[PDB]
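Trainee: I'd like to ask you about the structure that follows.
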Amino acid sequence: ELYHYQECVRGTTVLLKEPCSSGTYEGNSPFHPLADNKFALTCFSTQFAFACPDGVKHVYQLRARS
């Protein structure tokens, strides 16, 4: 269960690398995949998760600042 943390500016987009190829995503907003195995999303204080095939649950938490 590898945790993540990051601070972003409110409104601005945030692109991040996928912790695994496929896996299953679970968050409070739709999953926006892009090329080169990346996913983007809007900045807002929140937490989501990825379940990867290797058995590692990648938890993500974003903190929004103005």
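All chain A residue numbers match Swiss-Prot; in order, they span 16-81.
The header says X-ray crystallography, 2.9 Å.
Quick reminder: no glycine exception, Cβ is built from N, Cα and C everywhere.
OK, Swiss-Prot features for this one:
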DOMAIN    16-81  domain 'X4e'
MUTAGEN   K32 to A  No effect on ubiquitination
MUTAGEN   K53 to A  No effect on ubiquitination
MUTAGEN   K72 to A  No effect on ubiquitination
Trainee: In whole Å, note down how far the CA of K53 (mutagenesis position) lies from the CA of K72 (mutagenesis position).
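Mentor: On Cα coordinates alone, these residues lie 17 Å apart.
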Trainee: Tell me, if you would, which residue among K32, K53, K72 (mutagenesis positions) has the fewest other CB atoms within 10 Å in the structure shown?
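Mentor: Looking at the mutagenesis positions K32, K53, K72, the Cβ with the fewest others within 10 Å is that of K32.
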Trainee: Could you state the whole-number distance in Å separating the C-alpha atoms of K32 (mutagenesis position) and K53 (mutagenesis position)?
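Mentor: Cα-Cα, rounded: 5 Å.
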